[PDB]
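In what follows, a structure is listed as structure tokens, so that the remarks can point back to it.
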Amino acid sequence: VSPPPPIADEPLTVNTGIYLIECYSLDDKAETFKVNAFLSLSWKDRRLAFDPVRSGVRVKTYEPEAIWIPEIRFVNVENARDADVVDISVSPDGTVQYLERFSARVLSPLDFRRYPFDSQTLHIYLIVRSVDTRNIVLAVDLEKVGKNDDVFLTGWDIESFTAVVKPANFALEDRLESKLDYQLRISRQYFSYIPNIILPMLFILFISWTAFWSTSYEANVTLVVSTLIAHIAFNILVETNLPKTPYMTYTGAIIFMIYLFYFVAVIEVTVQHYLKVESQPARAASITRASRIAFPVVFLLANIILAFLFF
Amino acid sequence: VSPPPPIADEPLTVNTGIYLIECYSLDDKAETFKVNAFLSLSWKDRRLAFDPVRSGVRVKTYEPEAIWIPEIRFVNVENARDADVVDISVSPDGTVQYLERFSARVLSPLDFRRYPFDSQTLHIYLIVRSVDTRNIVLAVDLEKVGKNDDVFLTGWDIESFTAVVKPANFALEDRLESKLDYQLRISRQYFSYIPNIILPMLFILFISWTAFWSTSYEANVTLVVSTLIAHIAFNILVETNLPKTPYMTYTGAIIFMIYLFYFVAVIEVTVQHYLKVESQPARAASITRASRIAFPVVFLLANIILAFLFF
Amino acid sequence: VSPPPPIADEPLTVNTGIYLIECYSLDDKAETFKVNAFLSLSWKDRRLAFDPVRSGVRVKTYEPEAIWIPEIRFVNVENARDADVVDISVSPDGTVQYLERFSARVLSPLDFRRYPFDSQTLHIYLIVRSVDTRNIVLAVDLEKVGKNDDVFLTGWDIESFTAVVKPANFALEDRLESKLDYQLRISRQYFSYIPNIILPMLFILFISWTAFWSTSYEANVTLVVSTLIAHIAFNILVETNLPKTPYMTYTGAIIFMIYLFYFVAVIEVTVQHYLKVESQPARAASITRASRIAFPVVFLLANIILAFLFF
Amino acid sequence: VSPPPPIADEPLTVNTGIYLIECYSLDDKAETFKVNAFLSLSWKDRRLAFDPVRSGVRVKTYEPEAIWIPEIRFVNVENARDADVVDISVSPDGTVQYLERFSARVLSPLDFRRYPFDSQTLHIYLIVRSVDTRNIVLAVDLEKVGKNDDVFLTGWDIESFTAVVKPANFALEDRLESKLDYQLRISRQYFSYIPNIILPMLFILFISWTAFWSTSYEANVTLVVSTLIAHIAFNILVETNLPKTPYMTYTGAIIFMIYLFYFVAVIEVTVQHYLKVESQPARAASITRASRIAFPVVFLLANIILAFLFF
Amino acid sequence: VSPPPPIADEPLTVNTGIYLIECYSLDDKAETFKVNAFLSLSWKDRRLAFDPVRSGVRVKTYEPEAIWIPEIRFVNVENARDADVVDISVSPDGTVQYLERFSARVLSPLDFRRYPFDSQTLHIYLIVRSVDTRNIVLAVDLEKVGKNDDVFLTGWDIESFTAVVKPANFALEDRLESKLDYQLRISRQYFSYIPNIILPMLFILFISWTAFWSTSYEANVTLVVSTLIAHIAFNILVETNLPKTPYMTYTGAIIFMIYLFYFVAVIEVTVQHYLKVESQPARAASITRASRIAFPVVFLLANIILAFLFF
Ligand SMILES: [Cl-]
Ligand SMILES: [Cl-]
Ligand SMILES: [Cl-]
Ligand SMILES: [Cl-]
Ligand SMILES: [Cl-]
Ligand SMILES: [Cl-]
Ligand SMILES: [Cl-]
Ligand code: NA
Ligand code: NA
Ligand code: NA
Ligand code: NA
Ligand code: NA
Ligand code: NA
């Protein structure tokens, strides 16, 4: 088999569509997601044309090996897609309608800057390479792009699944390549982060601030050091759910800042004890009373600054 | 091979059945389960009809390649099922009996709202896409739906395996699609959660309440902060066995609420110490004595409220 | 190819044997084990019979495709076995000798009631489904059942590998099915649990009891709470190596009971401090002295009761 | 099929190229990385030459089975590459142009000495084994070596992808072997290590040094021991992201050194308490005051020495 | 295809060789290692004899399916090897030279008694089963046994790769089997265990001994209990890298013994406090002073005894 011959000098247009059946396993650390979908292909092959009257058939079915089929690949996949051909239908003018169901693990970078209040645009890049005989170009049949209503991605909200209609045509290894960008827009369900990480982390921080209403150094050291350790546990927990980024994430920024608050609280607790031992408690009392206001105020303002820089 | 031709205009009815052999790996985080089962298919193909008197044979056995077989797929699977054909039998009137043994990893959402006292309905969706020549519709042969007595799903009780007899017929990418819903009803074995998570979590909480019978601030801080850390460990342990949900689970609610009790216990311990330092112990004594009753009472009532909202 | 025809009305007897080459990966949480073995099959096929004199051979070697071979399956496997045919040999009277080497992941429930002093019976269920043409029944050739001397299952002692000689014949979807039960008896190597979990867990408990020889409330609180946290760590460690069971395991029972001992030790430490503060130390001394005997005595008796109930 | 015959006595030159499409999963512990790339091959097969004016066709497209193709393998792969042939083109003179898209998991040792400020040279070794008929030698077509602009390796910066043009020709098992070295130069994005591991580890260390401004032994013991435990947690966290090395890494050296600082701080806190109990506080005061300067000074100098030895 | 016929009555000798290309993933817990190697095979099949004059060629190249190939298997593999035939060369007398490149996960028991200062002998067992027509025996061609210079097993030193030249010929299921033992001798790189586990574990132990220079019970309890918890963390860390053994490992013995030292240190700290409360500090001072010498001395002697018993 060889590619369909051009009537004039035109490129062969392969119309495409992706219909999502299942979306699962969005792995943040790996920056991958698994997909199960229909891939539809359509092109004209004059050599397969027929007259309906003398044939007695309005449509003709073929086996993949019997006819020429464009070698369509995904750019951003781990391994080649697992595909099973569903149907190959030919109309009288030789218009081929190809349908396959596939499953693939897709590599798509994620922007963690606003985590866990982030949104992402996942990409599925469709590609075809041209042959010596002719140039093969991809197109989007919008009527064949979509997703099942039941498509759920655990921990995410699916906003839209659209295709950038104009392909990116370019040369690769001295042959032209036609690339389409299918975009799946998603937004993270931040809900669970509030009772599981955010609030517990705030509670332990506020508990360390009770040391500003205590003159007991031994108790103060216990309050600040114990809560700091619990903060380290949350920092470790958060970083296990995320890849290493060359930038600060919103959560990472807050987590990092909270260490400064623990560090300054230890200085305050030390200064307070030192003065009381040096028979200067009036003074230590001034520092402690100021700290009761300063710590929550600086915490609020620093958070407003951070939220502003990130959102 | 091509589909059996219609006598009139009727759709081809493919009778189905699923008989569960093994159920394993119900993964809560992934919202998947693995299944090993028999898939039974039955349809009439008049082209295969024969005379039983002259043939002397009641049944003819065919190889899958020799005859036309409907392309039956599962909607909610990770990858296409791993199937092995067991038997193909044809009756004299041309009724085909197909039997395969398959294994598949099934995607089925779980409702964690009542965890670990939850029940689930797992789904296995069977599907067929109509061909250009004719419309294919699915039916349930109840005589071929079931499960082996030894079918065990570790940590769950299997209640029933039934099929919704009426298929969901709909158009998808300009063809008809016939979908059947096989339902596996299961209930979680909550037993182990009691001695492993629930009771240990209650013991540490009650231990924090012994601070209401102590005037030692240093010991009190140690009691409340140490048990709080142990509570954080249980919170982390619980969240590792569960996916992130856009809602509160029953366990999540209790775990979250317990933080409030630790937070208020720290305030009480602080207030008590502050008053004793300020030479107001009679007052501190009133707050501490009230706390001895208030803490267990509010804990009981808050739990009754939560159990009511969730069950 | 079709099954051997019956001389009278007899079912076809397929003689079986399993010879274990390798046993590995007994996964307690998954309740699976991996096996690498020889599967031997033998049956009479008269159509294959030959005269040794005429043919000039005493044995005939065929390829699997050339002759009829029974469709033998394993019931309790995750996926169908990975098998490679080693030999097919036909004797002059049509006695077929089939040999394959296979590997499979087997599902076999485990009873954790006596963990880590437990013994198990792993099962490998061989099955055959009858054909329209004839009924197929399985038998055990004891001369072909065994295991390599070097077969080792990490963390277990292999006791025996035997087969229940009488098959379980039953109807499944109006066809006879013949099931054989191959049993691998194993006993857990409990050794390492003693220095790694049991003794460390007892040491920390005994350390909590030193609080019965101390009047220092602050030190007592530190002793009991710190050791309780270490006990929580061991509880978590143990539960990670085990699946969730709808029953109490021996270790689970001891682990759970030890919490009660920590809880009562906290009450004692609290009561002691409360009385001393209330200027009643003579009394507190009576409770503390009683506790020094009561705690180890009740611990020993409770352990004798538990060991009795479990063994 | 057999290899192309030599015109004189020359070895067959197979021109190669690797074009990276995707780079993912650089696993530090496993010392592996996954790659998805184009592999291009070119050689002269005179038996395939044709006339350009007579034939009318400028290029002939063959199926892999139709022609002789050199058996090209990767040395440093876990399993054989997953490959799909994209195109085979023959020019009039018989120059074959082969193109495949492959995916592979590559074993490539990493030097962790400067971790997390390390750079690596990943290798992809291409190999060909000569045949009895003739010797096969590899060459690099630099026009066919490259990488997609979008190639991202999470947590790393990709510097260059080049090939050592001169193959390593050697005898192995009495036949010639021709090996090419493709080099992917990468540098680790150390950014995230600063707020996640480095700074938290420095903060806890500085917190231990507040014990040099405290006379309270009980508080000092709590400060030094608690922070040491947090240091152990960071040591464990770091070692989980790294394989075991027969050398010290930069981070490993710092982590190890910090233990010495905790050890000496415990000695100081002990010495201070001992002297105060012995009614020698003037002296304990001299040791404590010296420690306030000595600890940060020795820490700075030891770090300058370490950075010098490692960079 | 059938086996080559014997000239007299001798068994067919299949000469073997294994050349290691890659060694990776030595998994201590699983007692497995992955291997990528060349498997060379050589046997005489006179039925393949040819005249170079008539056929033109001096050596014939065959496809595996075209000729008889001995069914060579590995005994100790999880699944059947992933193999790809590199060459099948037949010389005029009928001597076959077979070369395949394979990858396999090998089961090989490990002796952890001296861990992490242990050495191992990994085995790769090659096997052939005899057929009816004739007996097959294996031999080692030493010229074809070896390893690539670049072969590295992360965390191990490779000493030698040799074969036991004499096969183990034995009967199995009424047929002969010929088994060869390929041995890979390795020694563990213990380096990293010193700064990561050994020294940190010794530092925390020595820190607990500072309690012998302190009269503060509350500080002593904190010193001994905190370091004990850190010791538990190291015990857990070590046991995660190792399988459960029915014997004591060297590290396991030291780790276990250190618990006894913590237990006795708690007794000492308790005894000291008890006597001081009972107004007997002179005596308490004698016990504490003795402990300062006894603890390090008994620790040194117990380690000399253990090192002696293990090495
Ligand atoms: Cl693809
Ligand atoms: Cl499917
Ligand atoms: Cl099976
Ligand atoms: Cl029955
Ligand atoms: Cl029957
Ligand atoms: Cl390869
Ligand atoms: Cl093998
Ligand atoms: Na084609
Ligand atoms: Na068919
Ligand atoms: Na057969
Ligand atoms: Na070829
Ligand atoms: Na304390
Ligand atoms: Na063969």
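By the numbers in Swiss-Prot, the shown part of chain A spans 47-357.
Placement of Cβ uses the backbone N, Cα and C atoms for every residue, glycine included.
For reference, Swiss-Prot has these:
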- A:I244 to Y: Marked gain of function, with a ten-fold shift of the proton dose-response curve towards lower concentrations (MUTAGEN)
- A:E264 to A: Decreases cation selectivity. Decreases the binding affinity of TEA and TBA. Nearly abolishes block by Cd(2+) (MUTAGEN)
- A:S272 to A: Increases the binding affinity of TBA (MUTAGEN)
- A:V284 to M: Displays an increased sensitivity to propofol but not to desflurane (MUTAGEN)
- A:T297 to A: Marked gain of function, with a ten-fold shift of the proton dose-response curve towards lower concentrations. Also shows slower apparent rate constants for activation and deactivation. Displays an increased sensitivity to propofol but a decreased sensitivity to desflurane (MUTAGEN)
Quiz item: Between the mutagenesis positions A:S272, A:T297, whose Cβ has more other Cβ atoms within 10 Å than any of the rest?
Solution: A:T297
Quiz item: Which mutagenesis positions from the set A:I244, A:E264, A:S272, A:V284 come within 10 angstroms of A:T297 (mutagenesis position), judged by C-alpha positions?
Solution: A:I244, A:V284
Practice problem: Taking Cβ distances under 8 Å as the criterion, give the subset of the mutagenesis positions A:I244, A:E264, A:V284, A:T297 near chain D, ordered by sequence. | Solution: A:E264
Quiz item: How big is the Cα-to-Cα gap, in Å, between A:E264 (mutagenesis position) and A:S272 (mutagenesis position)?
Solution: 12
Quiz item: Which residue, out of the mutagenesis positions A:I244, A:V284, shows the minimum number of other Cβ atoms inside 10 Å of its Cβ in this structure?
Solution: A:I244
Quiz item: Taking the Cα atoms as reference points, how far is A:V284 (mutagenesis position) from A:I244 (mutagenesis position) in Å?
Solution: 10
Exercise. List those mutagenesis positions among A:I244, A:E264, A:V284, A:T297 whose Cβ lies under 8 Å from any Cβ of chain B, in sequence order, or write 'none' if there are none.
Key: A:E264
Exercise. Rounded to the nearest Å, what's the C-alpha distance separating A:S272 (mutagenesis position) and A:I244 (mutagenesis position)? Just drop the number here, would you?
Key: 18
Practice problem: Could you tally the C-beta atoms, other than its own, that fall within 10 angstroms of the C-beta of A:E264 (mutagenesis position)? | Solution: 22
Quiz prompt | Collapsed DSSP category at A:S272 (mutagenesis position) | solution = helix
